[PDB]
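J.: Sending over a structure as structure tokens; questions will come in a sec.
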Amino acid sequence: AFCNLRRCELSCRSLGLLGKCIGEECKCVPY
């Protein structure tokens, strides 16, 4: 599915990660 990525990606990008959608919720990893 898609994710509520407006929660994660604008907080994960500062470490040089991306916000990745894990079916229906976000985790973060580079890159």
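So this one's solution NMR, going by the header.
Note: Cβ is positioned from N, Cα and C throughout, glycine not excepted.
Quoted from Swiss-Prot for the published mutagenesis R6 to A: Small decrease in cytotoxicity towards Jurkat cells. In r-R6A-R7A; 1.74-fold decrease in cytotoxicity towards Jurkat cells; when associated with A-7. Mutagenesis annotation in Swiss-Prot: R7 to A, described as In r-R6A-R7A; 1.74-fold decrease in cytotoxicity towards Jurkat cells; when associated with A-6. In GS-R7A; 2-fold decrease in cytotoxicity towards Jurkat cells; when associated with 1-G--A-1; the structure shown retains the original residue. Among the mutagenesis results in Swiss-Prot, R13 to A has the note: 1.45-fold decrease in cell death of Jurkat cells. The residue drawn here is the original one.
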J.: What's the CA to CA span in angstrom from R7 (mutagenesis position) over to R13 (mutagenesis position)?
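T.: About 12 Å separates the two Cα atoms.
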J.: Please report the Cα separation of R13 (mutagenesis position) and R6 (mutagenesis position) in Å, rounded to an integer.
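T.: Roughly 12 Å, rounded to the nearest whole number.
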J.: Under 8 Å Cβ-Cβ from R6 (mutagenesis position), six or more apart in the same chain: what's there?
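T.: For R6 (mutagenesis position), no residue qualifies.
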J.: Inside 10 Å of the Cβ of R13 (mutagenesis position), count up the other Cβ atoms and send me the figure.
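T.: There are 12 such Cβ atoms around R13 (mutagenesis position).
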J.: Please work out the number of neighbouring Cβ atoms within 10 Å of the Cβ of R7 (mutagenesis position), leaving out its own Cβ.
T.: 12
